[PDB]
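*Asks:* The structure follows.
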Amino acid sequence: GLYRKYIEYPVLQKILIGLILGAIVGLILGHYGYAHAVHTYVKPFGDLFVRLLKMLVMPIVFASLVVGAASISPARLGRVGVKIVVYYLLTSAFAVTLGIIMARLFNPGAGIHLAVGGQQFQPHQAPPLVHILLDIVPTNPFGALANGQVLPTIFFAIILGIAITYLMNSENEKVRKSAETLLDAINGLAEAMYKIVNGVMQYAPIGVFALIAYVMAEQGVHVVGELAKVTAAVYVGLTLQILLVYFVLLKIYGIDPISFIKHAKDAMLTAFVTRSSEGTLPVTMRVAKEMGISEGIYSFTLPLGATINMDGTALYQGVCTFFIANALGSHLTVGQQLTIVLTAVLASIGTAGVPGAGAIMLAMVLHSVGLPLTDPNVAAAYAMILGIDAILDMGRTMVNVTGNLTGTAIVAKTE
Amino acid sequence: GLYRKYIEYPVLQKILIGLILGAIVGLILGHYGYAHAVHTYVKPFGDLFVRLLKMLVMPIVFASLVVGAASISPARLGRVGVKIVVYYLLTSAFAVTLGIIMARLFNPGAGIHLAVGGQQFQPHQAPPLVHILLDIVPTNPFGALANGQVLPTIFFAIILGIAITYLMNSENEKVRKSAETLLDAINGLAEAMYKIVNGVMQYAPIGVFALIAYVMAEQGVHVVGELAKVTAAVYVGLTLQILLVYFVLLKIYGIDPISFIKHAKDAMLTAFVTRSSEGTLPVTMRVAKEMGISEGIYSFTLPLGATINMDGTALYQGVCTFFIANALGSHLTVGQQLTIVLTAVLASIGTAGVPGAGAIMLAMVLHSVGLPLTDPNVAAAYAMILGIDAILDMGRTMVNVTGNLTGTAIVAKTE
Amino acid sequence: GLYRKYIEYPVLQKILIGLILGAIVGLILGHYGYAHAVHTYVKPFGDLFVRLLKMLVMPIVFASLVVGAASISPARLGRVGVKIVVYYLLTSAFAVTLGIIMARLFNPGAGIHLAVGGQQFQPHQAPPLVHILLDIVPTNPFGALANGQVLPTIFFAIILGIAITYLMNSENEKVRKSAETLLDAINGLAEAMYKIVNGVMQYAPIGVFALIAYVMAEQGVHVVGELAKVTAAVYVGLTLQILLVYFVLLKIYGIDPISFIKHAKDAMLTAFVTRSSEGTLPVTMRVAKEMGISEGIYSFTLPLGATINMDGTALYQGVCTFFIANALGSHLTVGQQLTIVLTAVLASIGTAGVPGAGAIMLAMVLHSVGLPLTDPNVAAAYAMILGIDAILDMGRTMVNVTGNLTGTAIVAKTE
Ligand SMILES: N[C@@H](CC(=O)O)C(=O)O
Ligand SMILES: N[C@@H](CC(=O)O)C(=O)O
Ligand SMILES: N[C@@H](CC(=O)O)C(=O)O
Ligand code: NA
Ligand code: NA
Ligand code: NA
Ligand code: NA
Ligand code: NA
Ligand code: NA
């Protein structure tokens, strides 16, 4: 039947067909002013795909991390954490530098007609760092699970797994049996979640088509002029990030880039369409599992990187800061560029793994170089950037997920 | 001792004694203007009974559905879903038609003195259907469990059970063992919940007495005149719904109606007193379990029907729409009656399984026939209806639960 | 290394060093007006310790209580509950009487210069008792777990454990196996939580230092004059409560007070610094486990007492009521003193196990003797008391936890 024929077709080809055709359809409909129709009837399928992916985030993350922490010694986990944090920081700094270079090679926003009088934006307020750090520890793990909050779930899961391992080495028979039973149940939950991810990827092509079509119909028509040059700068910078950092590092550490891409294509495409690292996390974790990476490594690195490691976001923040600076006519000094590097790395760390968060966090980077959002001209340039936010978000989320996978693979190789 | 004597007495007789005596006491106290006293000291016992029943809804539903979906093939589950949805729609349409017939045989609200100047009601706003459908898929299953949300729990539980079955057929020993352990733990939780339901049914008589007494003391004195004819129409229609639909269908499909009633009496009485299908769900599921129905069928059908299958609600909506129409003096044409049938079926589907929801959803049916709640006269008639809402809600919730059980039994017989 | 040397050092000595040095440092810094600096950089470590302790409350309570109720017959549980409630009420009444005696021996607030014009306080409103009692039964156990709510969790856990035991005695093999698996998994979770408590107690010294330093720097400088006499009355009364009630009862029932103190020192110190019985509950439960007390007793008594049994709170409420009365110049009659005893016992029962709750609940006791917070003078005295609230809260929380442990030990001995 038709359903059997659809299911039997390879998932990669279906996803690619959906992506290309959704792009074409969305562009055509947007030019012809049917973006409202696309939002009304096409978007819900993509929303369903996104919801299905998000449904699996907390269970898979919690269960897989508990099992992995149970299967890995604490010292090794600490070494892995140190290595992955170093990799995260270095890659984010390199991404911001590459974005600045791309902005300087081109000149997005130079000699741009700026129109004042649009919507205003409230100045970015620095949240207290101490509160952010303390929030890593949950006051109620059940509440953290019920309210999302991936990072506190990670903390509690690691602690629980270490405790379970310590119990499984005890002298009491009953304690050992109870710990074994709990661990087996949690592992069963994790495997069930991975199977469900397999199932959802079959519906993935329809959601991919819908999401890309909506994004095109809503924003692609706005990719013209200075905004087109911004988009080109960002996307060339993302491509260079991939080729110069991830490919080179995989070559250095002995990982075949071609096999890596073959394994990671599904996660990359899901990140591209959903624009959510957190939402794409189940697919990324399945990719790591298929790569043969130990659970104790990826179950910890990928959920953490989905929040704190965003190379594409950092590159985009740098490029957009330079664009807004040129639009205002101001020139950024070398010290200001280094301030941009530091602040964009920090903002990328603080950016949530959800659509549109990087554009919001760009305000902190802009403020760091004396470009407050309260200024009417800065507000106008920021509004211009926000118009094509989803277009850039697709690529930058894709690069974020790709970098997370590259780091996980490298760290696994080193262990 | 007294406690032992109370516990040893049959539960059915205790519940019936409580029901009759609470009805008498509440009526007498209401006539004598002691409804405040009943609300203050008698109602809390019924509130406790309701809370105890609601405590078991989410765990029993989730665990039983996971186990049942694990024990049933997906194809069979789909066939069962199709059959049960067909039965739901047909029975709801028949219920609305029967309500219209009862309204036309009598004439509730004909020549009624209508007084304007009471409370006004905001016009019913149609919620977006796409959002309602999307909400079936939870973005966080833990959040869905923690916030009620039976339908998303059903979705996630079915998916999890199917995945667990697929794991239990794998070639890996460890995966099979982990899936077995998880399934066994969930099944233990479900059986514990059923035992707790058994325990709560022992306290049920006191709560039944309290609830019926409060309802009588608060609203029975208002059942006079045109409202008495409305109540008679609704209750005769509900009785006819039972006898003409459920009894006849059980006879057709070979199920003995007498044995069915003997098994289902506890759920029917609990629904009558609590006026909550969702709250009565644990008792209904226990009834189905005692009937010998397979878990894979009832664990799916009953939680779904508790939301989307409400024959009594549909019949009540039709009768009340006709009552409000006569009160306004307007005459409903045949096409308007068919509009009423369709819209009342839709409203019954959308009505929540909680007390008083059907009266709220009646606004959509009224609007469908050009009787907006903004009109002062429509508002007056609606307020008159709301005065005896609980009296009608008892019977209509009872019929809703009875129809859910009848459909589950028929579908089980056909499989 | 330094970390190994720190970890190897005995936990008791580390905690004591931290306590003493934090007290000294906080006092010195507060005199020198650096309380802001202590709040900014020192307090976060104590906040981290408190958060880590609170992270374990719900899982440990739920799992341990389920296991204990499964391991104990319902009749024995009822007998234990009756005994512990009797002990709670008697000890709280004695504590209030002792506080009144201490207030009368000294004269806190006598001849005190009262300044009007400060912040006003809204009159205490008596919450409905029926709603409070009904809230003991949760409408959703998952929601109760996710939102804290220790008491509903206790109720559901006891019910679940009893049901599990009844299942483990069934004739069905599958039901018995499923119940066994569920119980084993829950027990594994409980043991893991206890191990995590062991781990957190290693960091406890730093948090103790930080918390005591902040409390001193913020409020100790205010302990002068009439407030110093209030503090002396409260602390002498707490010491007398310990020695006259807990020590004497332990001697009577054959429990060695010295061994009891050696086992309970960690919980006592944690309660002293955190000022939260609920937050200290994991440490208290670990203390009871190390004492050899059966899980079926302590897993029920300690979580319940952490809410409803607060001797230190009752004593503090009595002392502060007398202080406010003298400050106003009013004289309390014997009947008013007995009203104080009853109302302070009730307020201590209703006081939450969190910092500063007893001061809030003191309003009910004050109102019971015609000292409404709306009066400007009563408001001034209340504000004066609130200035040193944390100083008194430390000791009163310590005494609350000590009394809970004493009652658990006595009840265990009697069984
Ligand atoms: N949407 C991106 C973050 C961003 O907005 O830049 C992500 O989820 O990774
Ligand atoms: N209370 C009914 C719905 C209604 O209000 O009609 C039920 O729970 O089934
Ligand atoms: N903080 C105390 C209660 C109080 O405020 O008196 C406790 O947790 O026990
Ligand atoms: Na990075
Ligand atoms: Na981030
Ligand atoms: Na129906
Ligand atoms: Na409904
Ligand atoms: Na007490
Ligand atoms: Na209390």
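For chain C, we keep the numbers from Swiss-Prot: what you see runs 2-416, in order.
Each Cβ is built from the backbone N, Cα and C atoms, and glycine gets one as well.
As annotated in Swiss-Prot:
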type	residues	note
BINDING	C:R276, C:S277, C:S278, C:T314, C:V355, C:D394, C:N401	L-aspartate binding site
BINDING	C:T308, C:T352	Na(+) 2 binding site
MUTAGEN	C:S65 to V	Strongly decreased chloride conductance
MUTAGEN	C:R276 to S	Increased rate of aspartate transport; when associated with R-395
MUTAGEN	C:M311 to A	Decreased dependence of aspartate binding on Na(+) concentration
MUTAGEN	C:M395 to R	Increased rate of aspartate transport; when associated with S-276
MUTAGEN	C:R397 to A	Strongly decreased affinity for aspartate
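Show me how these features fit into the structure around them.
*Replies:* For C:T314 (L-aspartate binding site), the same-chain residues lying six or more positions away in sequence with a CB closer than 8 A to its CB are C:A348, C:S349, C:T352, C:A358, C:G359, C:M362, C:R397, C:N401.
The Cβ of C:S65 (mutagenesis position) lies under 8 Å from the Cβ of C:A191, C:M194, C:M286, C:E296, C:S300, each on the same chain and at least six residues away in sequence.
According to DSSP, C:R276 (mutagenesis position) is assigned to coil rather than to any helix or strand.
Counting every protein chain shown, 35 other Cβ atoms lie within 10 Å of the Cβ of C:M311 (mutagenesis position).
Long-range neighbours of C:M395 (mutagenesis position) (same chain, six or more residues apart, CB within less than 8 Å of its CB): C:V216, C:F273, C:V274, C:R276.
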*Asks:* Measuring Cα to Cα, tell me the gap between C:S277 (L-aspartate binding site) and C:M311 (mutagenesis position) in whole angstrom.
*Replies:* 11
*Asks:* A 10 Å Cβ contact count, applied to the binding-site residues C:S278, C:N401: which residue has the minimum?
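*Replies:* The binding-site residues C:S278, C:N401 were compared, and C:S278 has the fewest Cβ atoms within 10 Å.
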*Asks:* Relative to the mean position of the Cβ atoms of C:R276, C:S277, C:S278, C:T314, C:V355, C:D394, C:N401, the recorded L-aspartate site, which additional same-chain residues have Cβ within 8 Å?
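*Replies:* Not counting the recorded site residues, we get C:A272, C:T275, C:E279, C:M311, C:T352, C:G354, C:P356, C:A358, C:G359, C:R397, C:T398.
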*Asks:* Work out how many Å separate C:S278 (L-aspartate binding site) and C:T308 (Na(+) 2 binding site) at their Cα atoms, rounded off.
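*Replies:* Here the two Cα atoms are 8 Å apart.
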*Asks:* Counting every protein chain present, what is the number of Cβ atoms, excluding its own, within 10 Å of the Cβ of C:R276 (mutagenesis position)?
*Replies:* 28
*Asks:* Sorted by position, what residues of the same chain at least six away from C:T308 (Na(+) 2 binding site) have a C-beta under 8 A from it?
*Replies:* C:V151, C:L152, C:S278, C:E279, C:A353, C:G354
*Asks:* Need one number for the L-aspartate-binding residues C:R276, C:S277, C:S278, C:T314, C:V355, C:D394, C:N401: the maximum pairwise CA distance in Å, whole number please.
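*Replies:* The span, Cα to Cα at its widest, is 12 Å.
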*Asks:* What is the separation, in Å, between the Cα atoms of C:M311 (mutagenesis position) and C:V355 (L-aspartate binding site)?
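*Replies:* So the alpha carbons of C:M311 (mutagenesis position) and C:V355 (L-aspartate binding site) sit roughly 12 Å from each other.
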